[PDB]
Amino acid sequence: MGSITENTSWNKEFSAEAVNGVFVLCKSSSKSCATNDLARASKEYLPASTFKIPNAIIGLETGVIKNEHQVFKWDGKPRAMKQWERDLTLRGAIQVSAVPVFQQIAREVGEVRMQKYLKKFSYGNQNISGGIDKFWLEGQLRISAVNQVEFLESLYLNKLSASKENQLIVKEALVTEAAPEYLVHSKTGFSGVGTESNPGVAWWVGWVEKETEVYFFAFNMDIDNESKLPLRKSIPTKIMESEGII
Ligand SMILES: *C(=O)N1C[C@H](NOS(=O)(=O)O)CC[C@H]1C(N)=O
Ligand SMILES: [Br-]
Ligand SMILES: [Br-]
Ligand SMILES: [Br-]
Ligand code: NA
C-alpha cells in the first residue's frame with residue numbers, strides 16, 4: 001500500500017448503527033487510500049467466504065478446477081444452505097457462496113500447494129493451520145482490510161503470481177453489477193456470530209470501475225447477531241455514495 005489517511009468523519013455511518021468496523025477505500029490513479037480507523041485497517045480477521053477469491057485462482061492454477069466451464073455436481077446429500085443443493089458453475093458457486101464446493105477444492109489442492117500460493121499472494125498471515133478444508137473458516141488464517149485491497153488490486157492488474165487467464169476467469173466470476181460505464185466486482189463474507197467476548201466478522205470486499213477510474217475497497221465489522229449482516233454492504237455503500245462513487 002502507498003499512503004493511507006484516517007478520515008474520522010466516516011465513523012458517522014458506523015456509530016449510527018453501533019457498529020465496530022473499518023472501511024478502506026483506495027482510488028487507483030492517486031495511489032492513496034482512506035479509512036475511518038487506521039488501527040483496525042491493519043488488524044487481521046478470518047477471511048471466511050472472501051477466501052473463495054484466492055481459493056478459486058489456486059484451484060485453476062493447480063488444475064483441480066479443470067477450466068472455467070467446470071460444473072460442480074451436487075451429490076444429492078444435505079448441504080447447510082438450500083441454495084447450495086444444486087449443480088453449480090464456478091461463478092455460481094462463488095455467487096451463492098457454496099462452502100462445500102470450495103472445501104473440496106481446498107482438499108484437492110492440498111496443504112503444500114495451498115501454502116505455496118498464499119505465500120506467493122502475500123495473503124494475510126499465510127497461516128493455513130486448522131485443517132486443509134477449514135483453516136479460513138475457523139482455523140488460524142487471518143487477513144486485514146489493507147491486505148485485501150492490496151490483493152484485489154493485484155488481481156485487477158493481473159499481477160498475482162498466477163496465469164493471466166486464471167485471474168481473468170475469476171474476475172468475471174466476481175462481477176456483481178454491470179452497466180455501460182459502471183462495473184462492480186465484489187465478494188461478501190460472514191464467519192459467524194462468534195462466541196462470548198469474541199465476535200465474528202463480516203466482510204464486503206471488491207472494486208468499482210467507474211468511467212476510467214477504479215476504486216478498491218474492503219469492509220469488515222464485528223458481528224454477534226445475524227440481523228446486523230446487511231450493514232456490511234449498506235455502511236460502505238453510503239460512504240462510497242458520499243464520495244460520489246455510487
Ligand atoms: C462465507 O463467508 N460463508 C458462506 C456463505 N456466504 O454467504 S455471504 O457471502 O453472503 O456471507 C454464508 C456465510 C458464510 C459461512 N456460513 O461460511
Ligand atoms: Br454443507
Ligand atoms: Br468458503
Ligand atoms: Br448483505
Ligand atoms: Na477473526
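Heads up, residue numbers simply count up from 1 along the chain you see.
Any Cβ shown, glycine's included, is placed from N, Cα and C.
For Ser49, the entry in Swiss-Prot reads active site, acyl-ester intermediate, with the evidence type experimental evidence. Taken from Swiss-Prot, the feature beta-lactam binding site covers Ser97, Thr188, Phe190, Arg232, and the record attributes it to experimental evidence. The annotation that Swiss-Prot gives for the mutagenesis experiment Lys52 to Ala (Swiss-Prot position 70) reads: Abolishes catalytic activity.
Structural mapping of features recorded in Swiss-Prot.
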residue	record	Cβ within 10 Å
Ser49	active site, acyl-ester intermediate	22
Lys52	mutagenesis position	28
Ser97	beta-lactam binding site	19
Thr188	beta-lactam binding site	20
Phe190	beta-lactam binding site	19
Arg232	beta-lactam binding site	23
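Only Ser49, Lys52, in sequence order, out of the recorded positions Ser49, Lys52, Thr188, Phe190, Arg232 have a CB under 6 Å from ligand 3. Listed in chain order, the extra residues whose Cβ falls within 8 Å of the Cβ center of the beta-lactam site residues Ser97, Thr188, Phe190, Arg232 are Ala48, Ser49, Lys187, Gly189, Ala202, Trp203, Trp204, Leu229. It is 8 Å from the Cα atom of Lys52 (mutagenesis position) to that of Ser97 (beta-lactam binding site).
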